[PDB]
Amino acid sequence: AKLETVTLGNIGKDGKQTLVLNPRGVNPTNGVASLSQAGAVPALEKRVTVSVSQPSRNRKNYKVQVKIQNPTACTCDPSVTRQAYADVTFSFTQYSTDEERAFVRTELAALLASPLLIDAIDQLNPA
Amino acid sequence: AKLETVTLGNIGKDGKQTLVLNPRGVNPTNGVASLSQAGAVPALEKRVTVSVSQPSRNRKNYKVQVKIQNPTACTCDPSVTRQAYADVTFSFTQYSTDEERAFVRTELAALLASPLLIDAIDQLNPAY
Amino acid sequence: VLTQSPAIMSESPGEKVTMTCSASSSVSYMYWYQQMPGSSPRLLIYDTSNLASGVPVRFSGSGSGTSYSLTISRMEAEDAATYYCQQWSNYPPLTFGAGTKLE
Amino acid sequence: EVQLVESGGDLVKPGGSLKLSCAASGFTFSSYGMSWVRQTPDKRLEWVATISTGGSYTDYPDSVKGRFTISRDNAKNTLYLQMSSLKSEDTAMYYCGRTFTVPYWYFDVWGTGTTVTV
């Protein structure tokens, strides 16, 4: 699928903040896609990257990586203060069907909204 | 809060597959929680593990990771064949606020349902 | 896939008024819209827990397995015409529901 | 934010061959998701012909699949819906909608609507 300009709505604690992402090409050096939000300087831009690896004989397994890394700035000119690294990595097999991948992805997506994870991410209280 | 039974809903293409999970307790070797799929014999079920770390001498920033993996065996008793690993790791600084953490969490949760990623996960089509 | 709601409820100004909807299935979300008698229905609640987008505080709703509240505040002067319904069952085909009238 | 849908759709014989158009006055139309609401004349409404941003991914309900086509261009802030052929049904006034790209379920504020009959 073409890396279209995705946008996010009703995102946040109260579901109010919205963001817009524009594509920034794909680099052949490692075969990873990229997405970014338009901003004054590249340093303060929220970045989203996705990729899939060819299962070469060194690994004989599929990999899918999603890396979300957005910084924040505080005030001559703003500078980056702290990072918010958040990556997601998958793994499959050659004979794995579509059902398993769909089940894994959907259960992960729905569990990210489960109250247990809601509490775990917010206040960092161990289960 | 604590570990309670979690009932997922509308999972899969048709949304007719529902998953129910009962907590299996937290081990004390390295402080990772664990869940399990009710019914079926152990070692043949979905597994969900959630862990929250603390700042260390080496890792100053926080680290919360979610590891999910599930094997689907085939036919006296079924024997495991292959697995589908899937892990999610975050990273936050001690000075980070709650707003940014919640923002990242919900943004990634919504991103796991995009047409781009639904094409990049169900089928193996690189973004181009 | 199938939804239904009670229809044609008349209510004098002030005091409480409520209207619910059926599920007939399991739905992750249950949204609804307010349509003015003229045209251009607007949005409200839209998350079964969030207040609204433009409606001022009064309108609220709560979610459950099948019932979905949609509790109007103690004042409902005007606020006439039709309140629709809509669910998203996490697979494409949208459904919506039958309308309802007020006074 | 002022959505305009003023287009044709005058009464026609059951052969289709007509087009619907939409326009955004001050709205940023570059990166957003659109949809169409088929509101039956009396009470109900149904969902039909929803596409995502970039003009790459489209979707249709399993009632008019393979018969309705949507073409969108980023220029002049317009979108086009192709009304191929009717079945003497669907003679109901139409609505155009706005949505973000990946809460593609549920719509957002939309303007007025045009009519079409057969």
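We're sticking with Swiss-Prot numbering for chain B, so the shown stretch reads 2-76, 81-133, in order.
Using N, Cα and C of the backbone, Cβ positions are placed for all residues, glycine too.
B:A34 to S appears in Swiss-Prot as a known natural variant, with the remark: In strain: Qbeta_3_FR. Non-local contacts of B:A34 (variant position) by the CB criterion (under 8 A, 6+ apart in sequence, same chain) comprise B:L4, B:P24, B:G26, B:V27, B:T50, B:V51, B:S52.
Quoted from Swiss-Prot, the note on natural variant B:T76 to A is: In strain: QB_1 and Qbeta_1_FR. Remark: B:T76 (variant position) has B:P83 as non-local neighbours, by Cβ distance under 8 Å and separation of at least 6 in sequence.
B:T76 and B:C81 flank a stretch of 4 residues with no modelled atoms, and their CA atoms are separated by 8 Å.
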